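One structure is given below, encoded as structure tokens.
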2 protein chains.
Amino acid sequence: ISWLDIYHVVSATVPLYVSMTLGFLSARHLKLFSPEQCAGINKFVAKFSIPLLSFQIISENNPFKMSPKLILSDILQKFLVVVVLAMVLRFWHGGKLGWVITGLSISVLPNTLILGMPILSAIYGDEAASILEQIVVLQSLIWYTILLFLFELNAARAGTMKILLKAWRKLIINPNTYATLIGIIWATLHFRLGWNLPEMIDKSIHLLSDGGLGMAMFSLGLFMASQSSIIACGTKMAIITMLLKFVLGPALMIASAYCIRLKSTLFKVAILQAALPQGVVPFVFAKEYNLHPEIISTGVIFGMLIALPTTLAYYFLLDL
Amino acid sequence: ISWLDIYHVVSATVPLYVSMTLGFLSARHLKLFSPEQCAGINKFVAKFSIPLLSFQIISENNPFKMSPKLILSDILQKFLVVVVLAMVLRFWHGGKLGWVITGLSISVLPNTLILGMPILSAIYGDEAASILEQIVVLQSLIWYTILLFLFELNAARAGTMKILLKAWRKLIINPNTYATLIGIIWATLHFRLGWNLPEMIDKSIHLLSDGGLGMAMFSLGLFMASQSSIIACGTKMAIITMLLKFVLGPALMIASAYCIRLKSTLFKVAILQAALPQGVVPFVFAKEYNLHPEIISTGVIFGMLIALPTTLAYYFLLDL
Ligand SMILES: CCCCC/C=C/C/C=C/CCCCCCCC(=O)OC[C@H](COP(=O)([O-])OCC[N+](C)(C)C)OC(=O)CCCCCCC/C=C/C/C=C/CCCCC
Ligand SMILES: O=C(O)COc1ccc(Cl)cc1Cl
């Protein structure tokens, strides 16, 4: 672990905190944004920035050149996490479905796009970049849509066939689903027939997509200024939010990798990626749907602080 | 002229119209955003994105390698538009000072920060970038401050030290002022001593500044949707606002360019930049001070529509 490699991690993490700070200061000390305005900014982030980012992620990779072992391992990890959460909730802590979503939003949705590429590139070779790209594409194609479907189903519940039909009806109009579908279609078209996206469309998409992550962090800092303080999540809930993200998710990912027989850099990069801090998109969704938005906030705040400790610990463990 | 050039300009301009149309549809038709949410988004873009973009543009300029001929041309463009507005108003339309500010907020304040770099950097490549950034620096450092002082003087007119003090107090709480000062200082340091911005700070600034143009157009579209109609005022003061920007301003700028003997790209760019539609800061000042906010809004809304039609015309004309 070269000392100059810690500089890379810190440089990848600090910018995601500068915007968050700016937002917190604007909301609390400057009293610049009212709660309605913060909700509107978050809605813009969730409706225009995230769909375009997902489209770009999905439309810039080879759908037919993708490690199937990586896909199977990710699916197995997600299924195992869902099963474990369902089993635990049955005996621990009504409103059980609301906690299954809040578990997947802090367990099986890392932030490999921002904090993953630099950390893995510094600690591993170029192949890790491709593996992380594939993981991000999968989580922005399948998992980010399944999470939205679950959110819609939870909102509708607040006779079963009617609820499912309502959830599907509300999902089909969601920008994220259409963005993902168009992204996959364009990816296959461009990588089979060689079609290239016209410049007037690529630039238009980039203009809105660009700066979306800064806006998401701004919204995260804005929402954290309307809570009790910085750990409004609580004391025990904040402690378990990290055992779910750095002690259970990584273990289940290791189990999935063992089951799928991963033996390559597709192992030391497939497991380490699962120990990275939480993403911002899960918060962007959990605050628009108002499903425990305080639990996926302190987790984000305190996950990028311990990213380096836990990541280096897992790196040492894998080598041993 | 070749159709390829016309197509290049159209492609450069299309994304900035797609963002505006998306914002307008989201506000009015799709009804994603409530008026409070739209106001919050406008405040965010005007407080965090625009100042950072201004700082970046200013820092990407060389104070010691400016063009004094361009400086003089820009100062004489806004000094004989005053001598043409103080003479016409003598024989046309009490409120000479009020109308002069409204006449200056239209003719000689192009939007060279949001809609000037993209279009012109594409029409003439990267050569025009230096000229546009120099003009942006000048209008952010001198002309906006003078406009603020004139607005304060008009407000107090319906001693001088009190007006200057009020202008200074209101100028210190403006993010644009701090952004411009810091950008000038950093450009001086970088281009004299050779210092380089740290990677962390650069990435943090880019996180928010990247989306400062697409989101600016989105906010413009939201504002257009907020207004009741395109032509808020009457035709009498609507067919004159366009002629005060696409006929009088460019003509008086061509006169300045001939007096100062500007030649080459510094001419085809120095006149073309004056034909761009009006900015939004003058509208903000007019709304805050309530100085004819129904004409400065009409101009800003009806120039964004016919910018490309009236920009291709000047592009074709100047080639001869
Ligand atoms: C050197 C750092 C100077 C920091 C300047 C801050 C000074 C603090 C000001 C104190 C005066 C008290 C009044 C403060 C109000 C302005 C706040 C502000 O101005 O806050 C930054 C601004 C956002 O203000 P606001 O709109 O949110 O609220 C302000 C509007 N109202 C008042 C309505 C809420 O917008 C921005 O982000 C500005 C972005 C451009 C500045 C980027 C600085 C980068 C640093 C460059 C220098 C680097 C040198 C190399 C050295 C490297 C090693 C260290
Ligand atoms: O540069 C300009 O004159 C216009 O750019 C803007 C566009 C939208 C908003 Cl809110 C603020 C600004 Cl300054």
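Following Swiss-Prot, chain B shows residues 2-94, 100-164, 206-367, kept in their order.
Method reported for this entry: electron microscopy, 3.5 Å.
Every residue, even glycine, has its Cβ placed from backbone N, Cα and C.
What Swiss-Prot records for this protein:
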BINDING   B:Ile51, B:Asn117, B:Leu119, B:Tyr150, B:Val327, B:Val328  (indol-3-yl)acetate binding site
MUTAGEN   B:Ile51 to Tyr  Strongly reduced auxin (IAA) transport activity
MUTAGEN   B:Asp75 to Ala or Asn  Abolished auxin (IAA) transport activity
MUTAGEN   B:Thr288 to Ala  Enhanced auxin (IAA) transport activity
MUTAGEN   B:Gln320 to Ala  Enhanced auxin (IAA) transport activity
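Projection of Swiss-Prot feature records onto the structure.
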residue	record	Cβ within 10 Å
B:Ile51	mutagenesis position	24
B:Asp75	mutagenesis position	25
B:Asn117	(indol-3-yl)acetate binding site	22
B:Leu119	(indol-3-yl)acetate binding site	23
B:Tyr150	(indol-3-yl)acetate binding site	21
B:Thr288	mutagenesis position	25
B:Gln320	mutagenesis position	23
B:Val327	(indol-3-yl)acetate binding site	23
B:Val328	(indol-3-yl)acetate binding site	21
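The distance from the Cα of B:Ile51 (mutagenesis position) to the Cα of B:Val327 ((indol-3-yl)acetate binding site) comes to 11 Å.
Sequence-ordered, the extra residues of this chain that approach the (indol-3-yl)acetate site, with Cβ no more than 8 Å from the Cβ center of B:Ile51, B:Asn117, B:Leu119, B:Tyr150, B:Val327, B:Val328, are B:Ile120, B:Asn223, B:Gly326.
A gap of 13 Å separates the Cα atoms of B:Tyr150 ((indol-3-yl)acetate binding site) and B:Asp75 (mutagenesis position). Between the alpha carbons (Cα) of B:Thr288 (mutagenesis position) and B:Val328 ((indol-3-yl)acetate binding site) lies a span of roughly 17 Å. Note that 41 residues are not built between B:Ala164 and B:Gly206; their Cα atoms stand 13 Å apart. Between the farthest pair of Cα atoms in the (indol-3-yl)acetate binding residues (B:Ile51, B:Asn117, B:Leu119, B:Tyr150, B:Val327, B:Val328), the distance is 14 Å.
Checking the recorded positions B:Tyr150, B:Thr288, B:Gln320 against ligand 2, not one has its Cβ under 6 Å from it. Straight-line distance between the Cα atoms of B:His94 and B:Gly100 is 7 Å, even though 5 residues between them have no modelled coordinates. Taking Cα separation as the measure, B:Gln320 (mutagenesis position) is nearest to B:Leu119 of the binding-site residues B:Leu119, B:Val327, B:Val328. Put simply, B:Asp75 (mutagenesis position) is 19 Å from B:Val328 ((indol-3-yl)acetate binding site) when counted between their Cα atoms. Annotated pair B:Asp75 (mutagenesis position) and B:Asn117 ((indol-3-yl)acetate binding site), C-alpha to C-alpha distance, rounded: 14 Å.
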